[PDB]
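Take a look at the following structure, please.
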Protein chains: 2
Amino acid sequence: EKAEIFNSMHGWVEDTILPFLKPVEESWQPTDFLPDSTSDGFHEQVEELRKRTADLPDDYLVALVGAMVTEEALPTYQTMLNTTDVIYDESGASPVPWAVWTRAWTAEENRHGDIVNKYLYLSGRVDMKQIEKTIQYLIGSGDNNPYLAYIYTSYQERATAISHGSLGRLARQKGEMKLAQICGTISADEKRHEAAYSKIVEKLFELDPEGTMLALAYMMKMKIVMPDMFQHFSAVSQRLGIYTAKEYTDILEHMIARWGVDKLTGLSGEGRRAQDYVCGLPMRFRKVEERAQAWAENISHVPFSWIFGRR
Amino acid sequence: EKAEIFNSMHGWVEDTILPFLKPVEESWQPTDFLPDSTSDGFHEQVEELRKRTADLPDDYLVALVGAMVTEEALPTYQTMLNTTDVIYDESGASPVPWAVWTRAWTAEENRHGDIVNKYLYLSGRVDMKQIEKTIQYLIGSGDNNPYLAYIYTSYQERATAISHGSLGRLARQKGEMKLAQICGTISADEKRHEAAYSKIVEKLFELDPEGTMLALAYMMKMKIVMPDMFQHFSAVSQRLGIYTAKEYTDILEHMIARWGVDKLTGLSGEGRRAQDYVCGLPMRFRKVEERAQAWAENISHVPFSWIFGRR
Ligand SMILES: [Fe+3]
Ligand SMILES: [Fe+3]
Ligand SMILES: [Fe+3]
Ligand SMILES: [Fe+3]
């Protein structure tokens, strides 16, 4: 039945989801936000960047490294959403619209880690050797239910749109307008992605409320949890205001509203147990917001000095 | 039966394939082969690179762009080999050794496109904006039989080990010792990868000669073919001697020998038709080697001037 639900969605994925892609022709590329290496001005542009970035506080460097590590892990996030599927009909073989979306979306995502990685490299502010190791360990690390991937990615796209957006805003506040542009441009990609993925989940709730509710309850319980090295990234994002416990709870309420999870009808006893669990979470998580803030305020970079580069 | 063949191989994959991984601790990283951005010497090192790279012929620039485009497409090559599999036993849940290999191998591969991409960027010799577009189109483009991926990757790892190795050798010949090191270091990764993948195919031939032969015949016929923009990369690799029609044929003979495809026994009529087809290919491809060379010698960069950066 899940396979068939997915199959029956092809037309709507084509009509409603694929338009959320931005044409490659109209798309920014990392080179847009970097010193021009073909230009006689290259060295001077690189120097300006390094000057601009010497003004950035340490917390900010760390959050930005957090964001790049997350993005650079792209090969291990698109893998769940990869569907070994291809449709046969009178026009011949073609790719399922699900795969057309995943592939093009992966191509979008690929630019996010590259821009931040080359920008941080050029700044000199972080030790790119240690961070590349981290990333190799992380790709090396990398339940089969096919709704789960879609739900998780909805949440992740909204969280990452908000985090990159807030990083951008703080870069702007410090006068680092190129870094603000980078962070803001990524955020705008993520806002589109979040829109496509939320709509997919919406549609799954429409067509299979029982399956989707059980999957969402599983995801909230098991996978998607309130927002040592990753703990440290998390603490820094908390105290900077980029991505907080309050924002996590706010994302949960938005998703509950957007998908009308507290308004589902016709559920079994099992479905209602799952709906009750999910819908009761925001009240549970409000209570731990003020503790998240205190904990973040005590974090030291001393165990993490290895992240930093030139001062 | 293919699923079961794969399942029955877990112990041997663990004992024989996983040791071909290089520990992340002992591993090079892109930063190793790049100007040190944390150093007061950064600008000077970047200048040395740009000087070293001004000595590189155009054919060489193009082949190197070919290689990076190929590598940077990594998200669309690991996807077939991704297996949504996880083993349950008395120790709990664990990852199938197939997935442990794929993940760690993907983490290895991720460094290949990054090093070449940042090196080419810093050189100024190519227009990275146009090449990033190309790459986005290419990831966006990106039969389900599970032997096919393993066979294809065997061939691809041997081809890419030979191509990066020969690019390295030519960089060396021009005195560009850092670029030679990069190309040579990648080649050595690919030689390990090729060894792991050839051994997998070997084992598939041992355990299921009939299935593997039919898959190999399919791959030679359909997918793996004698070595406009990709045609142009191919022509340049031909005339430079980096990767030629003769080398393609040589890879086919090596694989036939390594896996003893001309020595399989107990095949059905169908199996023997497939074995005869494959084993007759090298004689067929020798005949078109001298034509590949002539064709490559007539290629113009004029339609491809968009690749180039500063002169
Ligand atoms: Fe992203
Ligand atoms: Fe995204
Ligand atoms: Fe490679
Ligand atoms: Fe490889």
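Using Swiss-Prot numbers, chain A covers 61-202, 208-292, 303-386, in order.
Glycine too: its Cβ is placed from the backbone N, Cα and C atoms.
When I checked Swiss-Prot for this same protein, it listed these features:
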BINDING   A:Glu131, A:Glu169, A:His172, A:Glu255  Fe cation 1 binding site
BINDING   A:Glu169, A:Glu222, A:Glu255, A:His258  Fe cation 2 binding site
MUTAGEN   A:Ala214 to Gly  Broadened fatty acid chain-length specificity; when associated with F-215
MUTAGEN   A:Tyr215 to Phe  Broadened fatty acid chain-length specificity; when associated with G-214
MUTAGEN   A:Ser231 to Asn  Catalytic activity converted to a delta(9)-18:0-ACP desaturase; when associated with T-207; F-226; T-232 and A-233. Gain of a delta(9) desaturase activity with both 18:0-ACP and 16:0-ACP; when associated with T-207; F-226; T-232 and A-233
MUTAGEN   A:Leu232 to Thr  Catalytic activity converted to a delta(9)-18:0-ACP desaturase; when associated with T-207; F-226; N-231 and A-233. Gain of a delta(9) desaturase activity with both 18:0-ACP and 16:0-ACP; when associated with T-207; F-226; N-231 and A-233
MUTAGEN   A:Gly233 to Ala  Catalytic activity converted to a delta(9)-18:0-ACP desaturase; when associated with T-207; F-226; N-231 and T-232. Gain of a delta(9) desaturase activity with both 18:0-ACP and 16:0-ACP; when associated with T-207; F-226; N-231 and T-232
A:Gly233 (mutagenesis position): which of the binding-site residues A:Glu131, A:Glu169, A:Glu222, A:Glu255 is the nearest Cα neighbour?
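Closest by Cα: A:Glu255.
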Could you measure between A:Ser231 (mutagenesis position) and A:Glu255 (Fe cation 1 binding site) for me? Cα positions, answer in whole angstrom.
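With the alpha carbons as reference points, the distance is 13 Å.
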Between the Cα atoms of A:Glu255 (Fe cation 1 binding site) and A:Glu222 (Fe cation 2 binding site), find the distance and write it as a whole number of Å.
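Distance between the two Cα atoms comes out at 6 Å.
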Could you tell me the whole-number distance in angstrom separating the Cα atoms of A:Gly202 and A:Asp208, on either side of the 5 residues that were not modelled?
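Roughly 14 Å, rounded to a whole number, separates the two Cα atoms.
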Once near-sequence residues are set aside, which residues in the chain of A:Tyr215 (mutagenesis position), 6 or more away, have Cβ atoms under 8 Å from its Cβ?
A:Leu141, A:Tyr262, A:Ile265, A:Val266, A:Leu269
Which recorded positions, if any, among A:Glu131, A:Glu169, A:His172, A:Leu232, A:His258 have a Cβ under 6 Å from ligand 1, given in order along the chain?
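Result: A:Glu131, A:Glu169, A:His172.
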Just the recorded positions from A:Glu131, A:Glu222, A:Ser231, A:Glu255, A:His258 whose C-beta lies under 6 Å from any atom of ligand 2, please, or none if there are none.
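A:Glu222, A:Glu255, A:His258, in sequence order.
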Express the distance between the Cα positions of A:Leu232 (mutagenesis position) and A:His258 (Fe cation 2 binding site) as a whole number of Å.
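Cα to Cα, A:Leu232 (mutagenesis position) and A:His258 (Fe cation 2 binding site) are separated by 18 Å.
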Roughly how big, as a whole number of Å, is the Cα gap between A:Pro292 and A:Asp303 that 10 unmodelled residues would have to close?
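Per the coordinates, A:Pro292 lies 14 Å from A:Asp303, Cα to Cα.
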Spatially, and counting Cα to Cα, which of the recorded positions is closest to A:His258 (Fe cation 2 binding site)? Options: A:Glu131, A:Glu169, A:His172, A:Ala214.
A:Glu169
Write out, in the order they occur in the sequence, the residues of the chain not among A:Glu131, A:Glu169, A:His172, A:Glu255 that have a C-beta within 8 Å of the mean position of the C-beta atoms of the recorded Fe cation 1 site.
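Here the nearby residues are A:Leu134, A:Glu168, A:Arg171, A:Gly173, A:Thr225, A:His229, A:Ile251, A:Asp254.
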I want the residues beyond A:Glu169, A:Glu222, A:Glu255, A:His258 whose C-beta is within 8 angstroms of the mean position of the Fe cation 2 site's C-beta atoms, in chain order.
A:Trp165, A:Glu168, A:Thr218, A:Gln221, A:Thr225, A:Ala226, A:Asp254, A:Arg257, A:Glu259, A:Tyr262
Cα distance, A:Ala214 (mutagenesis position) to A:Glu169 (Fe cation 1 binding site), nearest Å?
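Rounded to the nearest whole number, the Cα-Cα distance is 16 Å.
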Are there any residues in the same chain, six or more apart in sequence, whose C-beta is under 8 angstroms from the C-beta of A:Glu131 (Fe cation 1 binding site), and if so which?
A:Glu169, A:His172, A:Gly173, A:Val176
I need the least crowded one of these mutagenesis positions (A:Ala214, A:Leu232), counting other C-beta atoms within 10 angstroms of each C-beta.
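Per-residue Cβ counts within 10 Å for the mutagenesis positions A:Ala214, A:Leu232 bottom out at A:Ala214.
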Quick check: in three-state DSSP terms, what is A:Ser231 (mutagenesis position)?
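Where A:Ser231 (mutagenesis position) sits, the three-state DSSP reduction gives helix.
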